[PDB]
Amino acid sequence: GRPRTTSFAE
Amino acid sequence: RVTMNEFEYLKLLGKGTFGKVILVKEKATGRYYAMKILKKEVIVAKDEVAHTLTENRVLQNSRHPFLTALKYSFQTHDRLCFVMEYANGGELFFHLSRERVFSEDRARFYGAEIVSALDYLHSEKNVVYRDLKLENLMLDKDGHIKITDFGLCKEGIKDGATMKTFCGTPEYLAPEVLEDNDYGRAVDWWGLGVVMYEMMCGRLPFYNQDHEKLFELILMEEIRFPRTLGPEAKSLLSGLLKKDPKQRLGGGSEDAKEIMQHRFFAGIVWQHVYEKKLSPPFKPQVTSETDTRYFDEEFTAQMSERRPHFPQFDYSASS
Ligand SMILES: Cc1nnc(-c2ccccc2Nc2ncnc3[nH]ccc23)[nH]1
């Protein structure tokens, strides 16, 4: 079951 | 005149980097919506009030079937709130989790719809989404795609006009972005390769929990092609994940149109996609509006001048 990713902005 | 007292708060549908999303009911109309609620505090703290204005503005100016409508933006003393049309068939992350893999025909349907909306964003709003991921993809009551979340959009991009902000989601970043080069709209097409690849293949094309390793893969290695892929499919993913944006499908002057013509989408009729005359290969089975079977249960189950005014935030629709 693939883990959720997280968006980011530098 | 909208505030929080104008809704009832029924279910938590999701949580995370993006604040909290709640299935609410408008008191005066009985209508259901998804209310995405941010705390003003975290938003200053991450120097990103610009993202929220960007999202507000991208939502007010978009009308498109495969982008979630905004009905209200309102703020309070402590929160920002986006009341959006509720996508009642759930997260596509949810669904691909249960099924592992989609059929070619099913991945084709969704991908058609994503191209539709992204071609819209690009050629009509001059917007580059930048954060296409499975997690940003909902389904409505009839099984049509809804893209949500516009905080990381770039506005005012025309032709090959470029951008430099390093952002997105690590697993989806396009090579030219890892490369610290100026990039244009072909990013969105790279993102679409990764999502199609995920739907048809059952895993991301590049994966490591270690980012340095994850980035080196994206730059250095060719995709693997499972032997269950038909030759049209090997061809669309191969073309969408050309590491050079200049060689990528959708990366010339004709943008989405180079993808609509590709033989994978042969006998997809694009105006029919747009007009919603194609049968969704999966009709969500919901038993009422309040039924959240397709939302994930870690959530369903739950239930100063760091707090400034956001100017002209507040909005109410009326096309
Ligand atoms: C980013 C991001 N924004 N929202 C989510 C999200 C995550 C999990 C479950 C539901 C979500 N949102 C929604 N679920 C139903 N309908 C909706 N309309 C608009 C949004 C929405 N993610």
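Quick note: numbers on chain B are straight from Swiss-Prot, i.e. 144-446, 463-478, in order.
Using the three backbone atoms N, Cα and C, a Cβ is placed for every residue, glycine included.
The domain 'Protein kinase' feature in Swiss-Prot is assigned to B:150-408; the stated evidence is sequence analysis.
Sequence annotations record features per position, and here Swiss-Prot assigns ATP binding site to B:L156, B:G157, B:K158, B:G159, B:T160, B:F161, B:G162, B:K163, B:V164, B:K179. Every protein chain shown contributes to the tally, and the Cβ of B:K179 (mutagenesis position) ends up with 23 other Cβ atoms within 10 Å. In the three-state DSSP reading, B:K179 (mutagenesis position) counts as strand.
Record note (Swiss-Prot) on the mutagenesis of B:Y176 to F: Significant loss of interaction with TNK2. Loss of membrane localization. Significant reduction in phosphorylation on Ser-473. Taking all protein chains in view, 22 other C-beta atoms sit within 10 angstroms of the C-beta of B:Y176 (mutagenesis position).
According to Swiss-Prot, the experimentally introduced change B:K179 to M is described as follows: Abolished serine/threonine-protein kinase activity.
Under the heading active site, proton acceptor, Swiss-Prot lists B:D274. Under 8 Å, Cβ to Cβ, and six or more positions away along its own chain, B:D274 (active site, proton acceptor) finds B:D292, B:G294, B:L295, B:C296, B:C310, B:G311, B:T312, B:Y315, B:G334.
Within 10 Å of the C-beta of B:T305 (mutagenesis position) there are 14 other C-beta atoms, taking all protein chains into account. For the mutagenesis experiment B:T305 to Y, the note given by Swiss-Prot reads: Abolishes phosphorylation at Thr-308.
Reduced to three states, the DSSP call for B:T305 (mutagenesis position) is coil. Quoted from Swiss-Prot, the note attached to the mutagenesis of B:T305 to A states: Reduces O-GlcNAc levels; Reduces O-GlcNAc levels even more; when associated with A-312.
One mutagenesis experiment named in Swiss-Prot is B:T308 to D, and its note says 5-fold activation and 18-fold activation; when associated with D-473. The Cβ of B:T308 (mutagenesis position) has 12 neighbouring Cβ atoms from other residues within 10 Å, across all protein chains displayed.
Swiss-Prot gives this note for the published mutagenesis B:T312 to Y: Abolishes phosphorylation at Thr-308.
Here the residue is the original one, while Swiss-Prot reports the published mutagenesis B:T312 to A with the comment Reduces O-GlcNAc levels; Reduces O-GlcNAc levels even more; when associated with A-305. B:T312 (mutagenesis position) has a Cβ environment of 22 other Cβ atoms inside 10 Å. Under the DSSP three-state reduction, B:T312 (mutagenesis position) is assigned to coil, being neither helix nor strand.
Taking the Cβ of B:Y474 (mutagenesis position) as reference, residues of its chain lying under 8 Å away and at least six apart in sequence are, in sequence order, B:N199, B:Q203, B:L213, B:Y215, B:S216, B:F217. The mutagenesis experiment B:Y474 to F is recorded by Swiss-Prot, whose note states: 55% inhibition of activation.
Comparing C-alpha positions, B:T308 (mutagenesis position) sits nearest to B:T160 among the binding-site residues B:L156, B:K158, B:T160, B:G162, B:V164.
Residues B:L156, B:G157, B:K158, B:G159, B:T160, B:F161, B:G162, B:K163, B:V164, B:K179 make up the record's ATP site, and a Cβ search at 8 Å around their centroid adds B:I180 from the same chain. The recorded positions near ligand 1, defined by a Cβ under 6 Å from one of its atoms, are B:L156, B:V164, chosen from B:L156, B:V164, B:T312.
Calculated from the flanking Cα atoms, the unmodelled 16-residue segment between B:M446 and B:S463 spans 30 Å. Look at B:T160 (ATP binding site): DSSP puts it in coil.
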